[PDB]
Number of protein chains: 2
Amino acid sequence: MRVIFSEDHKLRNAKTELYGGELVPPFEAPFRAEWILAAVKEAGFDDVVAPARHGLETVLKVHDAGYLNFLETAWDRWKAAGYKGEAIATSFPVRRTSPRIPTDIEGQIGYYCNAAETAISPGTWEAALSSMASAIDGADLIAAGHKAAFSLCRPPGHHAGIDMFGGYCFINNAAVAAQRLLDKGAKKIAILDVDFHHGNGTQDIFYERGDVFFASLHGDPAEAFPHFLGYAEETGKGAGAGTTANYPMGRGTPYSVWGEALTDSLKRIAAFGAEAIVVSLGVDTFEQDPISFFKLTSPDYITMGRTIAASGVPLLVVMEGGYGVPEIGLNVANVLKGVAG
Amino acid sequence: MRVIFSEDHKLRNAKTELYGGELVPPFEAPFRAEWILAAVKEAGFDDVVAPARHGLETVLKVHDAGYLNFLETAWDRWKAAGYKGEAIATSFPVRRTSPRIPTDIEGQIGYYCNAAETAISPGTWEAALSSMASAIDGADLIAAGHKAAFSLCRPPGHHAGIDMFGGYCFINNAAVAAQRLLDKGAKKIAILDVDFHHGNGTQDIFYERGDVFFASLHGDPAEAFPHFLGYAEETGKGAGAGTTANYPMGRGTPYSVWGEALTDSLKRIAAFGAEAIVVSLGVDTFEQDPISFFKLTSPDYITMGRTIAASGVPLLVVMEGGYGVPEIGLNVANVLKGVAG
Ligand SMILES: NCCCCCCC(=O)NO
Ligand SMILES: NCCCCCCC(=O)NO
Ligand SMILES: [K+]
Ligand SMILES: [K+]
Ligand SMILES: [N+]
Ligand SMILES: [N+]
Ligand SMILES: [Zn+2]
Ligand SMILES: [Zn+2]
């Protein structure tokens, strides 16, 4: 299957991440894309193409315009204000705050952020646009008839909500892809988020919408980032009623348990009548992942891809998280092997 | 006039503050208390006493119990979790999040925080309790008939809301003092916050209460910390209808303008019928303050103290912010000279 990948991911090469009270090099760094690309090619997925560029048509249907405007100028404004580090939010509109949007960069960066560990750096916006473009071109391949494609997105997307960045994410690539599929003629689409972390940004975007079903398997938010969404009770509101399905799971979860949640999520998606599934693929579910507490093995990713593809509807696989260890590439490639086999 | 001050402020000696995307030495440093104490003594206010210790009776009436429990153990839990830096929140319950409280330290520190620049460090809880005690003992002096007293609080308090820390603050000393005055028999009290920054914590505590009038003069939150409260439209809710009065002001504001808002706030307090006024005194309104944009001069603080005391009701002055230069002490002492003269 075709792999869509932009070298412009490298424009996001942030120096710092706030982790454990320290400013350290970020987990979500360019070497991840290098490792994943090499592994997918090694596994025989060597039909790699750059995305065409895209403007904001599709993304404006899932993200707020003010938010996108903010991201486009955030770095320039931060630098113009004289700050010496990267652009890191510290004040946030938490409980019982005004809904008003500040005018300055310090206030706006907090207004538009859900998670302060993620610094905005020079090139971040351009990189995010390239990653979005990979998702859009992957979606277009599915819309045009392919049954599988892989968008090697970096930066990742699933923590970016309607109007907030965080969790290493700026533009919700999977949400843009789902929207693209709707725009190309689908009436019903599902996003299945198998990254270790809850896709709170994706959930937010579609929570009141009934055209896109959102399912996520993830570490229990009571004890895992993103901490403030992803409970099983969240099933949707309004037009979105019954089209969010969260499967929080605990420490040490192995495939024998995780796979039961996968089966159930696919039942839900099939009952909803999805015409295609956008898979938000993070491999931070791996037993060696440095920031995560599930215990999937490399062979389990083959099983995972096979099971998702046995839905018998077309798949767009969209890269999310997975850190640290050389096996992030093997693990991604293994999902694709399961899909293609 | 009596000055209440605890040497246990020095138990809060954090190494880091997130400012401009860097971890820098904190502005709210122990040497502040040293500078202020020395200047007030130099001005003739040498009746300095340590507070008696206090338990949680008063403070539980203004802060949430879970919040206080969290502060008590935060440092220990952070350290036990293996993190190498000081305890700094990054994920926050912002727009459209679950209201649930996480169970782990990573989730809880965000749940209970409004502002990530403020690190929890060893000794912080102990220091915050001593600062609260200084406010309580000051309040007790006013309750017993003194017309003025100064509680040299450090850490400051006015950004600590019902259940969140931030802005260098953990326990809202001024709120605790106001509550103490009610408990000792007052029916109506006012808090007048003249620190450059909006007392969003104080506002939060009393927003739905009609027993404590809250007035604040501050940099406009559209372009100043705390960014998400302090607009003039916020006048109260429920039982608190009409008993919050915010006076946001812009860049370069001098006393000729600032003092007009002071006059108005005192008119409102008098119409409310406050039996005493707790003054949240920050001197970060000074023209040299490193993080603030007002242009008060050292002589203006004498005028300020005189005007507030011309209310003819008892005053408890509670220390808040004011940074960078040893003249913070002169400026505080000048307010006290205006009160005492
Ligand atoms: N402070 C911990 C931040 C963790 C962010 C994890 C983001 C991630 O990998 N999402 O898939
Ligand atoms: N990133 C700027 C944080 C500013 C905190 C100021 C808190 C303060 O001085 N309050 O009175
Ligand atoms: K997930
Ligand atoms: K103020
Ligand atoms: N949905
Ligand atoms: N109030
Ligand atoms: Zn993840
Ligand atoms: Zn201040």
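So this one's X-ray crystallography, 1.1 Å, going by the header.
Placed from the backbone N, Cα and C atoms, the Cβ positions cover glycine too.
A:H159 (mutagenesis position) falls outside any helix or strand according to DSSP and counts as coil. Neighbour count (other Cβ atoms within 10 Å of the Cβ, all protein chains): 30 for A:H159 (mutagenesis position). The active site, proton donor/acceptor annotation in Swiss-Prot covers A:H159 and is backed by a curator's inference.
What Swiss-Prot lists as substrate binding site is A:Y19, A:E106, A:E117, A:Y323. Proximity of A:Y323 (mutagenesis position) to non-local residues of its own chain (separation of 6 or more, Cβ distance below 8 Å) is seen for A:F27, A:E28, A:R32, A:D284, A:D289, A:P290, A:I291, A:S292, given in sequence order. Classification of A:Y323 (mutagenesis position) by DSSP places it in coil, neither helical nor stranded.
The Zn(2+) binding site annotation in Swiss-Prot covers A:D195, A:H197, A:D284, and the record cites experimental evidence as its basis. Mapped onto three states, the DSSP output places A:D195 (Zn(2+) binding site) in coil.
Mutagenesis annotation in Swiss-Prot: A:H158 to A, described as Reduces enzyme activity by 97%; the structure shown retains the original residue. Counting Cβ atoms from all protein chains shown, A:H158 (mutagenesis position) has 33 others lying within 10 Å of its own Cβ.
Among the mutagenesis experiments that Swiss-Prot reports, A:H159 to A is described with the note: Abolishes enzyme activity.
Quoted from Swiss-Prot, the note attached to the mutagenesis of A:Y323 to F states: Reduces enzyme activity by 99%.
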Specify the nearest of the recorded positions A:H158, A:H159, A:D195, A:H197 to A:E106 (substrate binding site), where nearness means the distance between Cα atoms. A:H159
I need the nearest neighbour of A:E117 (substrate binding site) among the recorded positions A:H158, A:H159, A:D195, A:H197, using C-alpha distances. A:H159
Relative to the Cβ of A:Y19 (substrate binding site), which residues of the same chain, six or more apart in sequence, are found under 8 Å away? A:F27, A:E117
If you draw a 10 Å sphere on the Cβ of A:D195 (Zn(2+) binding site), how many other Cβ atoms land inside? 29
Please report how many Å separate the Cα atom of A:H159 (mutagenesis position) from that of A:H197 (Zn(2+) binding site), as a whole number. 9
For the substrate binding residues given in the record (A:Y19, A:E106, A:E117, A:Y323), what is the largest pairwise C-alpha separation in angstrom? 30
Chain B neighbours, filtered from binding-site residues A:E106, A:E117, A:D195, Cβ-Cβ distance under 8 Å: A:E106, A:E117
Apart from A:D195, A:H197, A:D284, which residues in this chain have a Cβ no more than 8 Å from the mean position of the Cβ atoms of those residues at the Zn(2+) site? A:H158, A:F196, A:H218, A:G219, A:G282, A:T285, A:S292, A:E320, A:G321, A:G322
C-alpha spacing of A:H158 (mutagenesis position) relative to A:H197 (Zn(2+) binding site), in angstrom: 9
